[PDB]
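What follows is one structure encoded as structure tokens, with my remarks underneath.
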Amino acid sequence: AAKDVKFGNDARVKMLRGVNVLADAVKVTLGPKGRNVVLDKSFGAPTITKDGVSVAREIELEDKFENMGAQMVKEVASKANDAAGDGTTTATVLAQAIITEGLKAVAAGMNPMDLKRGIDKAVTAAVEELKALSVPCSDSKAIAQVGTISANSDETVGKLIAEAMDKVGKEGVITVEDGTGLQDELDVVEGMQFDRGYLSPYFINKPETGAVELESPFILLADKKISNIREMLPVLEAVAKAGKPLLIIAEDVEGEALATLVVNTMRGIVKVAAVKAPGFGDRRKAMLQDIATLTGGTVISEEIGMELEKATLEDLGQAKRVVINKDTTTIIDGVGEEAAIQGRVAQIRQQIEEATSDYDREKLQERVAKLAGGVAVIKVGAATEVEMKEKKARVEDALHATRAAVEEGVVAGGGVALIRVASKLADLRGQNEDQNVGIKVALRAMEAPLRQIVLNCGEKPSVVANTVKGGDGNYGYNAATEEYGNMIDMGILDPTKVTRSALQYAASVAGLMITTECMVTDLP
Amino acid sequence: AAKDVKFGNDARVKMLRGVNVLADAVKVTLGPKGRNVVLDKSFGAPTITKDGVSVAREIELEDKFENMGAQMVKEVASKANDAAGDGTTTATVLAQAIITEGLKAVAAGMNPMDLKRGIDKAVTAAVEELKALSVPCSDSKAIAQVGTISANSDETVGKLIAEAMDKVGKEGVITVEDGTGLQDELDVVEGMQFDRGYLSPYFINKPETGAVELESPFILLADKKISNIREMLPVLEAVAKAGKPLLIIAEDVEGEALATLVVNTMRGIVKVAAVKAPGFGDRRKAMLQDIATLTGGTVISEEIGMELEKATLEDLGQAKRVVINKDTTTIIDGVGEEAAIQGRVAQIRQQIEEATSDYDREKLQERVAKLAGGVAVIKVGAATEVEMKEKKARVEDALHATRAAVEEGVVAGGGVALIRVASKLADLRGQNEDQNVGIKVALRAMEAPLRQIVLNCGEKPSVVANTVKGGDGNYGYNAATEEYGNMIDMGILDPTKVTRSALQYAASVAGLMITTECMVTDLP
Amino acid sequence: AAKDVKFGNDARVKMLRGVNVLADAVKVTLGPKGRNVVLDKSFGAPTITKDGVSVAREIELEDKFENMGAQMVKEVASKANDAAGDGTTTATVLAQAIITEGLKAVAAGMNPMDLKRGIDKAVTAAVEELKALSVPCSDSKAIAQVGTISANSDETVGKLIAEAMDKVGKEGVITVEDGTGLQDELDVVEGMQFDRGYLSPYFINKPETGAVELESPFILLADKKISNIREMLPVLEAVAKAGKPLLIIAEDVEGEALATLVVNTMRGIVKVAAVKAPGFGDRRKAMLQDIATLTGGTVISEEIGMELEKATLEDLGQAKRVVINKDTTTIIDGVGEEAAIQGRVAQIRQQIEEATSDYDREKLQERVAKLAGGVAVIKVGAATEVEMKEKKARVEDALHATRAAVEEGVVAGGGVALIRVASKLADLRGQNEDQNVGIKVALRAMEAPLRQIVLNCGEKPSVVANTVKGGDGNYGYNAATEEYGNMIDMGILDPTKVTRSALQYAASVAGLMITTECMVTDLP
């Protein structure tokens, strides 16, 4: 209804004022000597955590405007965590830095649209200047090493990851489950994974990772949109029986049907999750089939008079376990006949022998890959259930950091990678003085992460920063042992992919806000 | 109940005060160097946009009076966007201009009714002075060029549009859908399109374009008014089955029936949309038939004892897809027999051989056109679903700008077209000094758009405006490259139809408000 | 409950203060260069109108007393519009005038009861002095001319009306409907019209004219009062079927039954309207029959053991269309046998051959008139549905002004008719000085309308008024062209009946208020 509108300067300080709350609350956790943040929880005992991610999830101010501000950097900052499995707190302290001096420059009368381009340039450069500093990581001798460092130095984990990547390839699919006791197990099973996320949160039941998870569920494969539950009743209540959770894969689920389901998931009356079929066009229709074959059961496409009513229980698909993320569905262990699946790949290969194109070929040998590669399944084992649930956590995290180094390499941690990249671009300039400031602002900002880690350690930020800017390469400052040297050798590093992300993202929102002139929101 | 009434001057500042909030919030996006407006959204992360249309949709002030003011220019300013597919922000910043100086003049004691006529004259002239500046656009060499410029320079889009217009004519019917993969597809199908809009929003499900859309729906053709759902139950619940959405085309739908349906569309219990039959009189009755033939199925007219109860499922019409706008219904791909339809056109032509009139002839060869022309259907293709949904967006927009140039030509963009037309009418005068002011106010106002684009770019509005007023023709100022020259050659243009619209509309509301003496509204 | 009571002077300023809000808001439209009044509307875009009638409908103040004042002049001022189809804004600006100086005189210590009689005299005279200035209008050459002028000069309209009046007589019945395309149609159908209004608003569904309207409805003719719906159920739900709306004509409808129906009309569960049978006594009983014969079907009178239960569907009446006003029911096209009706008129004429009286004769040849005259039905035609709905509006209005001139002639418009009549009574006096003031107040007031029209045009009211008072006859001032001359010849006129009405009515309420000493209302 009635709205409140703020303009230019007025509207900007509100945002900043807002983001500061966010940034300051989250950054006291930066690296080693990070402090605790006490998050009060409805009923019970508070939660004491040093996890920047958890602290941010809760932050949400009262002033409608200040909130937007804080809410804005959160939207993006999380985008970095979803891409490299880390670097949210980082991206945030960065955006605070850019934004602060930036808006400062605007008040200084300079042009916004220029400060922006000047920033985007200083970044575009820092990213290439970062790919160069990036130390490769391809031999399984390194994988096993990164995975290790990314788990408080448990040489077991590192090894486990490696043995896995070795079975399915660096591009393979690796899954982590609970162990059946002491001793770890690993092996590949007929499975698959496509780039589709849950059609709505809530379905989530493991907020620890923010994902869905179903045991020996049913998979409904229907080529068509679904917005009316009235087509589900026959083959949905028949799933309340057997208690076997249900996964619906259709071209899409809308309104009535979707909402109706998002409801029942909290009301326990059947736990089902559904996601969009993969891809689009005729390929989507074909991939839907692949899934069906792989999981046994069939597709229900209108194209052939099939209706969601004339569908019994065997028409349905079934696998031993599925896992949905914000943007990834992965089916583990398919009932599909290890003989029928081998026959489907037969077709797909005799369809490449008729590849009257190049694009058409890749997309096809891309399908055999998924359908023939299978999925690696690591089962963490430990002495006690506790130790084990804990270890399974570390492995799940190491498995993430590892894949981010295998893709883009790793660089010096503790925030030095950025501070180095910054000192290397002092000569950089742009089209006009404003743009130059734009550059200088972004560069100045890249020191924030380090200067904060140091600060959290009751150090002298300036001394330590200048010192690190003095050396070259990955000469950093292990803030954990107050001793300078090579960061990679000391075991303090970050997947280049996360540092690059944190920076690109921070810079994105920073830019947008510096270029905002008007905010519209609801009246309190 | 009790109302609040303001008069003359008092009531006017309120309106102005209101429209200012609207105008200022929306104009900060004028020109490529436009800023962002952060629109807070109920629950979630804010929305950062530079789209003036979206910013206006949200604006709505608290003061009952100021609101009306803002609400008034929005009603009209959107009328411009609905006519040429663009130019809302423009029409708004224009109305602010006219209104500001106008009410200023009224306070100055001058007469309102005269300022008005003086304004309408200054416009009436600007419009003809604009048709002259208008560079034609008829050869498919130009269509393919305008369509291109109206899509960040994707020479593909421009070509696609052209190839289409070539198949159905400049007056043809062009539809855009999702592609079935990489590579674009184009072809004509038995379809039709009449000038009837949805009988109520809400039905809308693609607020991205503000239109309805149904897949392989059913079409109900009934010649009669419908206000009681009790006549639908038999043949409406029979449509809940098959899940196939339903389109009702009847002389009109009122109250009980209509409301009852507008309800169910949000409650997911069946997604149906209905619109008024085309035309009126006996012709409406005949056109209804055309539709029926074209979509297979029959009409239910009381004239022959038929009731909406004795109607099975085959009596109903059916097509592969429909699309309703604020004022346009378009049926795509009709089940109708490509042989029966050819027989209907038979009659309509042997009915022209009995055309004892002229009017009667045009209206008939106007029907064969719709029923025999068919509909062109472009299917945008791309590498990934994302790229594709994006491209389909660009094509949909380029397909709009194109038709607005094919109708009335194109003129220099960046607001110069107006500023030129203005400098050309400095000699213009009216019946008295007031009317002269009226002229001078409108002229002065026509510089707003340009002066703002410039201002958004941190320029010196005056210098740049005078320079542009110095040259002649389409000598403008590409604000994107700070370099003057010919606007059309630089690729900066606007369909004459949108510039004309924005102006005529802005002037309309400006006029009304300047001539308002009393406002009546509810008490808070 | 608890009430608030004001007395004499105190209570009067409150009313005046109130009526001033009404008058000032509405008069800013009165004639030509009239201004706009923006009426805010709940949800949506405001309404900009110059229609005094619409502006008044909304006005309603907060102060309980001031409201009464404004609410009082509205009650009457509308009485004038219902009598001559125009002259509400006029009657209002008139009442303001009388009341202002009147109450001014009261404070001046003069007597109220005398100011009144002095005013009523000044009016009684102006009315006769007005019948004399009235230019006749009887030859269809004039009808066709007045109808024309009363429609922005569309010589088609004027002609249409005339061709109609020619078929049914000046006292005939003329109906206006939508056309079946281009070209107008006119013809008489077996119909009738009596002086009974709707038994309650709400039934209304065409607030554009403030009337009811039913298509091919059913007519229930029952001689008896009806307050219990329990007698309707059998023959009312049987009408929910067929969907055919129902018109109930009974001696009267009260409470339970009535309310119950007024409810359902908004709840769409059946759209029925009912009105009182015409006349009273035995004649009412007989006229009820006439209707029945004319519309086929029969009357249900208790006098012969008939009950509203033992009534099927054929016992009911039926016509092709009905239209109810605030005080007029008119049945159009009756199913009645064009042969049976001719037989009823047979009786009624052989009943005049036994007319042992004079009164008895007239009332009878007054019935054949209605039952044998039929109804003229004009079907406006146009190029497009829009143009047509618009034209049908103009015809509907012209058809009103025409009948008001045919009855009492026409006089000079633009408010001169009154100002002339006023300058002709300067010599008039009464029984005492107070009454004389009473006179002088009314005369002074009769200049308001003109002085305002002039004022709205940014003129000098005094100069223009004195000039017009100088001349004689219909020498007026066409405020549209600032040129004096003969008003009738210039085409600026008003049916004498409306000017007479506006005046008599304004004077009525003005009188009442000047003579009020106490106001009682509810406590806020």
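For chain A, we keep the numbers from Swiss-Prot: what you see runs 2-525, in order.
Each Cβ is built from the backbone N, Cα and C atoms, and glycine gets one as well.
Quick look at what Swiss-Prot annotates:
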- A:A2 to S: Complex stability is significantly decreased; when associated with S-76, same residues as in M.tuberculosis (MUTAGEN)
- A:30-33, A:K51, A:87-91, A:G415, A:479-481, A:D495: ATP binding site (BINDING)
- A:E76 to S: Complex stability is significantly decreased; when associated with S-2, same residues as in M.tuberculosis (MUTAGEN)
- A:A109 to C: Forms inter-ring disulfide bonds. Prevents ring separation and leads to the formation of high amounts of symmetric GroEL:GroES2 complexes (MUTAGEN)
- A:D398 to A: Can bind ATP with normal affinity, but is defective in ATPase activity. Binds non-native rhodanese, but cannot release the protein (MUTAGEN)
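Features recorded in Swiss-Prot, as mapped to the structure shown.
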{"residue": "A:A2", "record": "mutagenesis position", "contacts (Cβ under 8 Å, 6+ apart)": "A:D523, A:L524"}
{"residue": "A:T30", "record": "ATP binding site", "contacts (Cβ under 8 Å, 6+ apart)": "A:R36, A:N37, A:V38, A:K51, A:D52, A:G53, A:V56, A:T90, A:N457"}
{"residue": "A:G32", "record": "ATP binding site", "contacts (Cβ under 8 Å, 6+ apart)": "A:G415, A:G416, A:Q453, A:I454, A:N457, A:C458, A:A480"}
{"residue": "A:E76", "record": "mutagenesis position", "contacts (Cβ under 8 Å, 6+ apart)": "A:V510"}
{"residue": "A:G88", "record": "ATP binding site", "contacts (Cβ under 8 Å, 6+ apart)": "A:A81, A:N82, A:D495, A:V499, A:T500, A:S502, A:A503"}
{"residue": "A:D398", "record": "mutagenesis position", "contacts (Cβ under 8 Å, 6+ apart)": "A:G86, A:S151, A:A152"}
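Between the candidate recorded positions, A:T90, A:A109, the densest Cβ environment within 10 Å is the one around A:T90. Here the recorded positions are A:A2, A:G32, A:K51, A:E76, A:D495, and the ones sitting under 8 angstroms from chain B, going by CB atoms, are A:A2, A:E76.
In this structure, A:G32 (ATP binding site) belongs to neither helix nor strand by DSSP; it is coil. A:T90 (ATP binding site) falls within a helical segment according to DSSP. Comparing the binding-site residues A:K51, A:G415, A:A480, A:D495 on other C-beta atoms within 10 angstroms of each C-beta gives the minimum for A:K51.
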